[PDB]
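Here is the structure we will look at, set down as structure tokens.
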Amino acid sequence: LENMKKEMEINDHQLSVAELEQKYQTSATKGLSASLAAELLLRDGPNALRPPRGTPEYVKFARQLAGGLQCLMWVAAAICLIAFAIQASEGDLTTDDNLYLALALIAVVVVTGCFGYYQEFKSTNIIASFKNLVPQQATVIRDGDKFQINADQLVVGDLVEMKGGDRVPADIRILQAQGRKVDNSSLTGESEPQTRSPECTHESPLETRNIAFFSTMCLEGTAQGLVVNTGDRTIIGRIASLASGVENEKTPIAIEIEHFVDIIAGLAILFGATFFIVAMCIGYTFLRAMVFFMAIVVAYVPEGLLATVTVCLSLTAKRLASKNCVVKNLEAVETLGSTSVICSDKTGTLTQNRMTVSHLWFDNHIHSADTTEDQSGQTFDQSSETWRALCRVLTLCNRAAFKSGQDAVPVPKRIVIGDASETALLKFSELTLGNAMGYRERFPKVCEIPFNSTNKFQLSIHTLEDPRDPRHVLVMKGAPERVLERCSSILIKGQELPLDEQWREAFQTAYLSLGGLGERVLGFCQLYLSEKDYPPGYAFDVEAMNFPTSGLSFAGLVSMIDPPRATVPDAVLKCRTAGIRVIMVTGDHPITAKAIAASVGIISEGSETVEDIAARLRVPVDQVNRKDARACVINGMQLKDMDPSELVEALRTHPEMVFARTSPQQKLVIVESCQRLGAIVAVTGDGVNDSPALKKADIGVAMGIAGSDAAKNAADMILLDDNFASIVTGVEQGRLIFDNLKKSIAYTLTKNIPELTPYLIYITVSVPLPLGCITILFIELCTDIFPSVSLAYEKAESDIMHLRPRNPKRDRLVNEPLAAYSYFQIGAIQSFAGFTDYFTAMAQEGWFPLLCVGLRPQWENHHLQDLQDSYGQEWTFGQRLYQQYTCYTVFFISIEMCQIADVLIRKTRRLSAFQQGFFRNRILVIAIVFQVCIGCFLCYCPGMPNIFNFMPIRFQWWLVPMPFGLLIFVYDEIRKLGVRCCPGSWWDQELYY
Amino acid sequence: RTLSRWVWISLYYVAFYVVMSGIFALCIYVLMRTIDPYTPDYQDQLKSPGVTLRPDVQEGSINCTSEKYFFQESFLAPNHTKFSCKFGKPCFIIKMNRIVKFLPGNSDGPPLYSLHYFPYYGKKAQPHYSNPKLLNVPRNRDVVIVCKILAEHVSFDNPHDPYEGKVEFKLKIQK
């Protein structure tokens, strides 16, 4: 399947022209026969790519319904519904109870469902991004005569002709070309035009001049070439197939949740069967033991949980959007908090993807211009007389012009018409000099000899602006060696000086050096033409050297470089502090890639690749211990050859890696290599060449503006801003929530125990049911909701960036220490709080607790209007029921009172309420007040007696759980203190989340 | 799952649940202190008396007549047991649900309490304290009947405790 696509291509550029036909069954001059073109059409198929096999029906809604969690709620709803159906066996109360519960469950799955399904309904789309560019016709030669045919018709063997402007229809072997240039950015990510000639330039097929690739567009010139490959078979076609057809998989948060549901179920079963068996030994048939087991579901399963996690995830995502960080998926909020390594594309990601100027040599000194977009750097030199003279030639001996109508946009940002080197000079001068146009105007261009291929140099003759001369000035530029050949003198400072052999090499030095920077160099000189020889009028001949070309005054040298985005070197540093490995992966050449690597902080001071050391040592490389090199830079042509085990070692071996000149399949390979290690890898990229890797990465991040549609589709996240620094914020939004979520789990779970125990005691003790099904739903659906959600607001107890990424396998979101804490300790304190209120209401009523035992049959007995309390009085069915209902209400309230404590304690794992300040979280405090207020409402509001069987509570009743609440706050607070004091041992080991 | 260290668990809970079954019981035995032996803190629940019946759906003592309320004194132990007054076509018997210190107030179909007893003193105060027919023409059919009690003190809750101050039963007598 996909695996073959990962391998690099193998070709036929070495083959002779004649040989290629022989293989093809084609005629070079004439082209395939019509008959023969058809055949081959059927044999092979169309010259069309296999439509994006990506279409997940709107039926996908149904995917949010199931999950693992929603299941737990489904099975639970289904168990309720069964129970009901079993309660069909007689005339039952469940019309309010069991059917109501099972419907509530289903409804929480559905709602939660919907909600999820929306926050996600915003994304996807990839094939349609690719299709956004989708051939039309081709001109082919068949039977000696050319015609334009539907592009699908093209087959291997035929003759195709392409000119400047057209898109290469298929993979082609160039047989004939005049002055043709192509754009191969689809392959390389690099736009500058590449020659196409008939002779094979290199071994690599991607490199050779003789091949023109589909998904590429002939920039200029004209060519012809034989179709080697069609449709899926072309180099890019393979890339296409090798993309959308990807299985998205599970997120870590999603995994953590799944892993939660297992534990929870784990308990809900264990207990639920245990209560089948314990009820058996008591006096309960298969009729009754069974109804309990299923009964044991709701108490066990937090109905409110799914909702809370989502609103928590949604709430956090909102903060990030505020951040100019859009998140397509809710699950995406967390993932960032577990990125070990980042594989970053260089151009347009790390860098602005915007050529510029470099340095300068003059005054026998090397100068360094500011390359930055914002031009944050400083001013190298205004002073020098030489500098101006040099500026003059740069502005004057220059064709380029800025496009009209962006005086709005900044100089380095505006589009210029002209070659890159000439634009670089214009921008340079326009920035430090003032308007270029100015200078042009002021020194009108008489005549000039455009940059020839043979001359390797471009000159101009201008009337001098200085009104006292307006004599003629000669300015030229071109290959540095050529400009020197052409000079007698050198403008050092203001004044000319003989060009001795000493300067000849000081120049030769600079030229070498700048040229080592991986910069392109140009030489500059000018000549104040003798006015005797040239009259004001004087006519210049561009055709034949009227005027002097040799013995000119050599002004200076102009180099260039490349830069990144402002934020990026930092953002990189932050990530590294984060203990994240950053790995460059770029299509670009190695000299450039390494330079940027240094610039950004991918490669740190001191680091060294074998070859650097190599070179400082003065020693051959074989000689150099590999292990001495922390850093590595590997060309794609070398990476091709290597095994994936060899890749794994390189990866194991080096802290700072740069893969340069990599193909899209190689980027993919690196990532996979990364993942094999078992690290979580963010790929950040801008280009179509980044697609398979972005699509591979645990999280693909794409640039919003620069980014090609392809990258955007392929990605999980879009940096709308192209603000790399965002990536840092994104990683800091994947750790504060993960923890805050456990707090909300512990909070929600703790109340489960106060809900469970009353039903159990009810069976074991044979006492009147202390809490009802309805009462439970008010806690889970009403009261616990705000407080649970509110936990998301919680802050860091420590500097979170400082700790290492979580080992996904070892540190789970919900762990046994949470259960023990929620269930074993805190929940248990909660339950007694509830039970107490129970006893107080009945006792006050005339039913002392000792009398309570064994009573439920009489109490429940509908027939007995007679039930005698301890005092000796007699209560009807309804009467004592009202009291019981009051109990259900008070128990409900007792939990909310104990939930206040739980809320407080839950706010911090390590820290003391005092340190944190339970106080700052406004959302949480709001939870206590609204929570209470909901309870009071349920109690006080009239009609709530019938609708939810909630009865009014005396003021006294409110207090019962108070000592319980307070003990919880103390008991936890103590414990944490203990945990701070000895980090090493026991409390932390058992209890620490 | 530890090695060795279960002590530091097993001994833990021992004197921590211990501490917690010990505070809880702590809080109960305190509550219990602040209640009368003879009278509950709230009477409100029982507020209107309900009516219940025998059916299923002395001497010592004092001789008495049909009069006003007999006050025994306060509800205190300083006196010994307060003295209580003496007392086909089925026979159903109705009583009024005992409520301490409550003085009831008084000073077609198909075919079909003396004040001297109150106030009831309550069990602890009075142990053997006794609280105070369908001759019908039809036979061999279910008959729905409702018996109720009257007073200014008495109230009925038709929507709720159908018991409250009233009965509802279906008699049948198959001869």
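The numbering of chain A matches Swiss-Prot: 42-1034, in order.
The deposited model was determined using electron crystallography, 7.0 Å.
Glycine residues also receive a Cβ, built from the backbone N, Cα and C atoms like all the rest.
According to Swiss-Prot:
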- A:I120 to M: Has normal potassium-dependent ATPase activity (MUTAGEN)
- A:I120 to A: Has potassium-independent constitutive ATPase activity (MUTAGEN)
- A:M335 to A: Has potassium-independent constitutive ATPase activity (MUTAGEN)
- A:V339, A:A340, A:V342, A:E344, A:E796, A:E821: K(+) binding site (BINDING)
- A:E344 to D: Loss of ATPase activity (MUTAGEN)
- A:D386, A:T388, A:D727, A:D731: Mg(2+) binding site (BINDING)
- A:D386: active site, 4-aspartylphosphate intermediate (ACT_SITE)
- A:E796 to D: Reduces potassium-dependent ATPase activity (MUTAGEN)
- A:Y800 to W: Has constitutive ATPase activity that decreases in the presence of potassium ions. Has potassium-dependent ATPase activity; when associated with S-804. Has weak potassium-dependent ATPase activity; when associated with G-812 (MUTAGEN)
- A:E821 to Q: Has potassium-independent constitutive ATPase activity (MUTAGEN)
- A:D825 to E: Reduces potassium-dependent ATPase activity (MUTAGEN)
List every residue in the same chain as A:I120 (mutagenesis position), at least 6 positions away in sequence, whose Cβ is under 8 Å from its Cβ.
A:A143, A:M335, A:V338
For the recorded positions listed here, A:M335, A:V339, A:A340, A:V342, which shows the highest count of neighbouring CB atoms within 10 A?
A:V339
CA-CA, which of the recorded positions A:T388, A:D727, A:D731, A:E796 lies nearest A:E344 (mutagenesis position)?
A:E796
Note the Cβ centroid of A:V339, A:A340, A:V342, A:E344, A:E796, A:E821, the recorded K(+) site, then list each other residue of that chain whose Cβ lies within 8 Å of it, in sequence.
A:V338, A:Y341, A:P343, A:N793, A:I817, A:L818
Least surrounded among the recorded positions, given as A:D727, A:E821, A:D825, when other CB atoms within 10 Å are counted:
A:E821
Distance [Cα-Cα, Å, rounded] between A:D731 (Mg(2+) binding site) and A:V342 (K(+) binding site):
44
May I ask for the distance between A:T388 (Mg(2+) binding site) and A:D825 (mutagenesis position), taken between their Cα atoms and rounded to an integer number of Å?
50
Rounded to an integer, what is the Cα-Cα distance in Å between A:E796 (mutagenesis position) and A:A340 (K(+) binding site)?
6
For A:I120 (mutagenesis position), which of the three DSSP-derived states applies: helix, strand, or coil?
helix
Output the one of A:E344, A:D731 that, of all these recorded positions, has the highest number of other Cβ atoms within 10 Å of its Cβ.
A:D731
Within 8 Å of the Cβ centroid of the Mg(2+) site residues A:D386, A:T388, A:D727, A:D731, which other residues of the same chain have their Cβ?
A:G230, A:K387, A:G389, A:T390, A:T627, A:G628, A:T725, A:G726, A:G728, A:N730, A:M744, A:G748, A:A752
Neighbour count first, Cβ atoms within 10 Å, every protein chain included; then name which of A:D386, A:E796 tops the list of recorded positions.
A:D386
How many neighbouring Cβ atoms, not counting its own, are there within 10 Å of the Cβ of A:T388 (Mg(2+) binding site)?
27
Measuring Cα to Cα, how many angstrom lie between A:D825 (mutagenesis position) and A:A340 (K(+) binding site)?
14
How big is the gap, in Å, between the Cα of A:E821 (mutagenesis position) and that of A:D727 (Mg(2+) binding site), rounded to a whole number?
46
Going by Cα-Cα distance, which of the recorded positions (A:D386, A:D727, A:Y800) sits nearest to A:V339 (K(+) binding site)?
A:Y800
If I take the Cα of A:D386 (Mg(2+) binding site) as reference, which of the recorded positions A:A340, A:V342, A:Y800 has the closest Cα?
A:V342
Other CB atoms within 10 A, centred on A:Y800 (mutagenesis position):
21
